[PDB]
2 protein chains.
Amino acid sequence: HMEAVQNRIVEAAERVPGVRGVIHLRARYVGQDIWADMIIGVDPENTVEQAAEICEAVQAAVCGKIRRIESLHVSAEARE
Amino acid sequence: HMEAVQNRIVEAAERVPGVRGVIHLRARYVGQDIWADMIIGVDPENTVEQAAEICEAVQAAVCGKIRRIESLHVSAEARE
């Protein structure tokens, strides 16, 4: 069920270089698939280009570890 | 009606230093009030802190020029 899977999403995101916590994570089942929407924190002094790069990195790492996720949006917000 | 008001939103955003076009703008009436959701473009080499600053700037400039707007979210995406 969901919570197990949410823990796995947060844990996978957090192991990616540049991720400063997961700020928000919304996940829902579309049948047997997961669709999710997430915000990560990032260094405020990172450039927008760097923030985008970490987001794709997170998107790839999470999709790679949790196979049932068929849609994942990752966006970023300054933190710390 | 709406389109007039959307033109005014885009025009106000675009006069703010650091705004590289309006990428997306969703506006709806909640009665006589406007609630809107917008994405601006920004220099990819700006820092996340700078991108946030321009967003607040846009939020303030648009709310100040279009009085019926009672809710406005501004977020940012690298452009050019």
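The first residue you see is number 1, and the count goes up from there.
In case you wondered, yes, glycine gets a Cβ from its N, Cα and C as well.
Same-chain residues at least 6 positions away in sequence with a Cβ under 8 Å from that of A:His73 (mutagenesis position) are, in sequence order, A:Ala36, A:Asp37, A:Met38, A:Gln59. Taken from Swiss-Prot, the feature Fe cation 1 binding site covers A:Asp37, A:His73.
Summarising the annotation, Swiss-Prot assigns Fe cation 3 binding site to A:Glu77. Spatially close to A:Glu77 (mutagenesis position) yet at least six residues away along the chain are A:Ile23, A:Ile39, A:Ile40, A:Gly41, A:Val42, judged by Cβ distances under 8 angstroms.
Quoting Swiss-Prot on the mutagenesis of A:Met38 to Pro (Swiss-Prot position 250): Severely impaired magnetic response, cells make very few, small magnetite particles, less MamB and MamM protein accumulate. CTD no longer dimerizes, CTD has cannot fold properly and is unstable. Under DSSP, A:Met38 (mutagenesis position) is assigned to a strand (E or B) in the three-state scheme.
The mutagenesis experiment A:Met38 to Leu (Swiss-Prot position 250) is recorded by Swiss-Prot, whose note states: CTD behaves like wild-type.
Under its mutagenesis annotations, Swiss-Prot gives A:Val48 to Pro (Swiss-Prot position 260) the following note: CTD dimerizes, binds fewer cations. Loss of magnetic response, still stabilizes MamB. Of all Cβ atoms in the protein chains displayed, 23 besides its own lie within 10 Å of the Cβ of A:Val48 (mutagenesis position).
Here the residue is the original one, but Swiss-Prot notes a mutagenesis experiment at this spot, A:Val48 to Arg (Swiss-Prot position 260): Loss of magnetic response, still stabilizes MamB, CTD dimerizes, binds cations, dimer interface is tighter and twisted.
Quoted from Swiss-Prot, the note attached to the mutagenesis of A:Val48 to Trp (Swiss-Prot position 260) states: Significantly reduced magnetic response, many fewer, much smaller magnetite crystals formed, still stabilizes MamB, CTD dimerizes, binds fewer cations. A helical conformation is recorded for A:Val48 (mutagenesis position) in the three-state DSSP classification.
While the structure shown retains the original residue, Swiss-Prot records the mutagenesis experiment A:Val48 to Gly (Swiss-Prot position 260) with this note: Nearly wild-type magnetic response.
Here the residue is the original one, while Swiss-Prot reports the published mutagenesis A:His73 to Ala (Swiss-Prot position 285) with the comment Wild-type magnetic response, no change in magnetite crystal size, number or shape.
DSSP assigns A:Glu77 (mutagenesis position) to a strand in the three-state reduction. A:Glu77 to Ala (Swiss-Prot position 289) appears in Swiss-Prot as a published mutagenesis result, with the remark: Nearly wild-type magnetic response, fewer magnetite crystals of normal size and shape.
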What's the most sparsely packed of the recorded positions A:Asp37, A:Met38, counting other C-beta atoms within 10 A?
A:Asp37
